[PDB]
Amino acid sequence: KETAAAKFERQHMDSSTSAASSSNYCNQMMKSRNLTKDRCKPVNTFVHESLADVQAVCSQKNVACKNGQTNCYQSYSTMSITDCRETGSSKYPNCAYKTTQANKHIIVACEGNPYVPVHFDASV
């Protein structure tokens, strides 16, 4: 099955754009990346940077994850990200999202060898 590493790329990476370009970005991307297949995923963040720069976070600032795990890492630099939150009109399978653009530090959990991001923990 899909590796934790590949799932992170599919759920969270968008190197093809610098930023969300219209209010429909989240609707289009949640759909196209297959995140609304079984249910409307309530929240999701997309990162508009090269994969190499996001992978490098695993060698940056070690921090505890929101759940208390100690394999979390925070980016030294801010990154271009898009936050997607379900709207009050969202109704499976017509999942609907509010697109919000932001520039923040990202916190990821890392695992494996190579040591790469497997979970997006938060943006700060």
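Going by Swiss-Prot, the residues shown for chain A are 27-150, listed in order.
Here the Cβ of each residue, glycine as well, is placed from N, Cα and C on the backbone.
What Swiss-Prot says about this one:
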BINDING   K33, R36, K67, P68, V69, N70, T71, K92, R111  substrate binding site
MUTAGEN   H38 to A  Loss of activity
ACT_SITE  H38  active site, proton acceptor
MUTAGEN   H145 to A  Loss of activity
ACT_SITE  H145  active site, proton donor
CB within-chain contacts under 8 A for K33 (substrate binding site), separation at least 6: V144
Other C-beta atoms that fall within 10 angstroms of the C-beta of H38 (mutagenesis position): 20
Shortest C-alpha distance to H38 (mutagenesis position) - which of the recorded positions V69, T71, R111, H145: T71
Distance in Å spanning the most remote Cα pair of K33, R36, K67, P68, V69, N70, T71, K92, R111, given for substrate: 22
Which of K67, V69, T71, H145, the listed recorded positions, has fewest other Cβ atoms within 10 Å: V69
